[PDB]
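Participant: Take a look at this one; I'll ask things after.
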2 protein chains.
Amino acid sequence: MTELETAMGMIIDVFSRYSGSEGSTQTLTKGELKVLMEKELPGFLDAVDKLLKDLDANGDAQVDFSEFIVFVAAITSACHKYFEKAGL
Amino acid sequence: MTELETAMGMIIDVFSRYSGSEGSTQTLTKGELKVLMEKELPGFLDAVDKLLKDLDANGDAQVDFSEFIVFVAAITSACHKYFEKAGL
Ligand SMILES: [Ca+2]
Ligand SMILES: [Ca+2]
Ligand SMILES: [Ca+2]
Ligand SMILES: [Ca+2]
């Protein structure tokens, strides 16, 4: 497994660890999202419900994997853009 | 560092390992992309130039981090969707 394939497997791993405690095992409810954020993105965040509403693209009140990975990408892109600029 | 923060750091790590051999150190030329694909996503891919044209959102003939992470997300989402469906 390459470094990049491992990173991709790791995001999927993270998602699956929190999406199975209630409702669909393929999505995050507001409660599951609250736990995923405090455990995986501590300090990033009222806030949890607004986050869910921001990420929910199809209006089912849950965060599925597509919605979640778009969020992970955005955060990662913001980090990379910041050090790119600190760079001069 | 959490599991998810580590995965994000790992994608940034992967990108930086290949974007520094030519031209801007913040982007991938077609040559750098060819090397990144054979080393990090072997077997995924003519093909390299078409891939670059597909990912290049701003028309500079290079893949920057935003373009790259959108690609990583898409591949990861496609993997997760596949096993979600194999699931019944
Ligand atoms: Ca769930
Ligand atoms: Ca949704
Ligand atoms: Ca470069
Ligand atoms: Ca570009």
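Residue numbering in chain B adheres to Swiss-Prot, whereby the residues present occupy positions 1-45, 52-94 in order.
Note that Cβ sites are derived from N, Cα and C of the backbone, with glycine treated the same way.
The following feature annotations were taken from Swiss-Prot:
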BINDING   B:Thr25, B:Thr27, B:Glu32  Ca(2+) 1 binding site
BINDING   B:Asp62, B:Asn64, B:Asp66, B:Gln68, B:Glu73  Ca(2+) 2 binding site
MUTAGEN   B:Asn64 to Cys  In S100Ppa; permanently active, interacts with EZR and PPP5C in absence of calcium; when associated with 21-S--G-23, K-68 and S-73
MUTAGEN   B:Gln68 to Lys  In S100Ppa; permanently active, interacts with EZR and PPP5C in absence of calcium; when associated with 21-S--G-23, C-64 and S-73
MUTAGEN   B:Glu73 to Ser  In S100Ppa; permanently active, interacts with EZR and PPP5C in absence of calcium; when associated with 21-S--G-23, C-64 and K-68
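Set these features in their place in the structure for me.
Facilitator: Within 10 Å of the C-beta atom of B:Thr27 (Ca(2+) 1 binding site) sit 21 other C-beta atoms, taking all shown protein chains into account.
Taking a C-beta cut-off of under 8 Å and a sequence gap of six or more, B:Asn64 (mutagenesis position) has these contacts in its own chain: B:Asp70, B:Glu73.
DSSP assigns B:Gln68 (mutagenesis position) to coil in the three-state reduction, placing it in neither a helix nor a strand. Within 10 Å of the Cβ of B:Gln68 (mutagenesis position) there are 21 other Cβ atoms, across all protein chains.
When other Cβ atoms within 10 Å of the Cβ of B:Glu73 (mutagenesis position) are tallied across all protein chains shown, the result is 19. DSSP assigns B:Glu73 (mutagenesis position) to a helix.
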Participant: For the binding-site residues B:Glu32, B:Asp62, B:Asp66, which Cβ has the most other Cβ atoms within 10 Å, all shown protein chains included?
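Facilitator: Of the binding-site residues B:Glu32, B:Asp62, B:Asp66, the highest Cβ count within 10 Å belongs to B:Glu32.
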Participant: Under 8 Å Cβ to Cβ from B:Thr25 (Ca(2+) 1 binding site), same chain, six or more residues apart: give me those in sequence order, or none if nothing qualifies.
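Facilitator: The answer is B:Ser19.
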Participant: If one measures from the C-alpha of B:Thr27 (Ca(2+) 1 binding site) to the C-alpha of B:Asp66 (Ca(2+) 2 binding site), what distance in angstrom results, rounded to a whole number?
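Facilitator: Pair distance, Cα basis, whole Å: 10 Å.
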Participant: Tell me whether B:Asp62 (Ca(2+) 2 binding site) sits in a helix, a strand or coil according to DSSP.
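Facilitator: B:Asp62 (Ca(2+) 2 binding site) sits in coil per DSSP, no helix or strand.
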Participant: Given 6 unmodelled residues, what's the whole-number Å distance between the CA of B:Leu45 and the CA of B:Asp52?
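Facilitator: Cα separation at the break: 9 Å.
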Participant: Which recorded positions among B:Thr25, B:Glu32, B:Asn64, B:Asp66, B:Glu73 have CB under 6 Å of ligand 4?
Facilitator: B:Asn64, B:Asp66, B:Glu73
